[PDB]
Amino acid sequence: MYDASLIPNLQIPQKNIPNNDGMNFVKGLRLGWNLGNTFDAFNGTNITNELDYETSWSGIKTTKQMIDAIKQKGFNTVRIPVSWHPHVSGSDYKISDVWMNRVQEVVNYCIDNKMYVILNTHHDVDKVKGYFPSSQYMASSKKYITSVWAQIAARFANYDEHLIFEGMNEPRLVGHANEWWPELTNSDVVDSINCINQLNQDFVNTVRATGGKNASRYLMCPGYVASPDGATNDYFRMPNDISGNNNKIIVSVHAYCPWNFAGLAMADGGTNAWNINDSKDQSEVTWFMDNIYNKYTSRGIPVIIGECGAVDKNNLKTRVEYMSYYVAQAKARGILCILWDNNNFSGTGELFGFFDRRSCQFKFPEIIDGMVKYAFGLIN
């Protein structure tokens with residue numbers, strides 16, 4: 001049965017945030033949800049045609065009713081991860097119209113619900129088929145980013161500010177020892193960071209060049225592996241935007257912190273405990289948020305935590321407390337949170353399933369109600 005008593009009573013002091021267009025835009029997004037393991041799937045056991053990629057990992061085709069349910073809960077933003085590499089051909093990386101049409105269909109489900117949508121490139125870090133953030137691969141990487149974004153920009157040219165473009169997901173050195181963390185002492189990672197700065201710049205230039213609504217829409221840019229440190233380190237450089245635009249670039253960060261609790265499986269040495277009353281455990285959540293506040297939000301530059309969440313370890317209460325605290329602390333610093341939901345309830349793999357797409361209802365409602373309770377308020 002639903003147990004509302006699990007949700008903690010929190011009164012976190014609001015920090016000072018500038019009253020500008022950028023920060024107000026983010027407040028309007030309110031709280032987001034990821035259409036995880038869907039259009040981002042890039043392989044599978046039984047894919048007969050290209051459209052099967054949508055159900056390959058998710059196991060079910062997206063419908064309008066699903067999106068209606070998400071909105072009804074209180075979410076006002078849907079992030080739609082898309083891996084374009086298995087749907088591109090030729091030296092010009094032409095995107096299949098069949099794939100593009102389907103993506104636009106799902107985007108429309110959200111837009112018709114007056115929601116905000118974030119469209120990105122996801123699992124496209126591939127030396128041969130996509131981009132790879134290292135100097136040896138800059139030629140192909142630039143061609144990939146510019147070709148793909150010119151096409152996406154042209155297709156969605158008529159959509160207003162409700163549609164946001166996220167150039168890259170978690171650009172990193174796949175296979176490298178420092179694939180999952182920007183070790184600033186490593187020569188290879190510094191080269192990668194510089195390459196990422198260049199690719200973010202190319203992404204912005206390409207989109208802006210198409211003019212119209214593309215010239216003024218908000219764009220998101222991540223640092224190395226979209227980590228908080230990748231965005232706060234001294235090597236990170238915000239892209240130069242066209243003259244006339246002011247504060248239209250949003251910093252993207254992903255933070256499943258602390259990892260041993262939020263994502264590491266029990267079988268792999270993870271833990272299922274996190275104490276909201278323990279200062280050390282509290283710090284595991286706020287440390288990166290303070291860095292983000294000091295470097296960006298306190299100064300009026302928007303930041304979005306595009307991915308967050310905690311895997312199911314048969315620890316409902318602890319997860320309700322953790323997610324509630326996480327969202328409340330982010331809100332106090334003007335930061336938006338977007339839940340990662342992969343529809344996985346199989347008891348195996350990464351259990352980031354929350355919304356049961358089969359029955360169109362949330363399986364751990366207390367967690368999501370706690371998040372809605374502490375997210376940005378709605379003025380009318």
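Each position is counted from 1, following the chain as shown.
The way this entry was determined, per its header, is X-ray crystallography, 1.6 Å.
The backbone N, Cα and C atoms fix where each Cβ goes, and this holds for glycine too.
Feature list (source: Swiss-Prot):
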{"type": "MUTAGEN", "residues": "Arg79 to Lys (Swiss-Prot position 104)", "note": "Small loss of activity"}
{"type": "MUTAGEN", "residues": "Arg79 to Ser or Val (Swiss-Prot position 104)", "note": "Large decrease of activity"}
{"type": "MUTAGEN", "residues": "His122 to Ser, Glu, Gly or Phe (Swiss-Prot position 147)", "note": "Total loss of activity"}
{"type": "ACT_SITE", "residues": "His122", "note": "active site"}
{"type": "MUTAGEN", "residues": "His123 to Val (Swiss-Prot position 148)", "note": "Large decrease of activity"}
{"type": "ACT_SITE", "residues": "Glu170", "note": "active site, proton donor"}
{"type": "ACT_SITE", "residues": "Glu307", "note": "active site, nucleophile"}
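Projection of Swiss-Prot feature records onto the structure.
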{"residue": "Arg79", "record": "mutagenesis position", "DSSP class": "strand"}
{"residue": "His122", "record": "mutagenesis position", "DSSP class": "coil"}
{"residue": "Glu170", "record": "active site, proton donor", "DSSP class": "coil"}
{"residue": "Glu307", "record": "active site, nucleophile", "DSSP class": "strand"}
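Contacts of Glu170 (active site, proton donor) defined by a Cβ separation under 8 A and a same-chain sequence distance of 6+ are given as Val125, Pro222, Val225, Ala226, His254, in order along the sequence. Geometry remark: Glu307 (active site, nucleophile) versus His123 (mutagenesis position), CA distance 14 Å.
The most densely surrounded of the mutagenesis positions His122, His123, judged by C-beta neighbours within 10 angstroms, is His122. Same-chain residues at least 6 positions away in sequence with a Cβ under 8 Å from that of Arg79 (mutagenesis position) are, in sequence order, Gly32, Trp33, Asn34, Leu35, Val117, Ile118, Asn120, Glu166, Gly306, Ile338. Around the Cβ of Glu307 (active site, nucleophile), 23 further Cβ atoms fall within 10 Å across all displayed protein chains.
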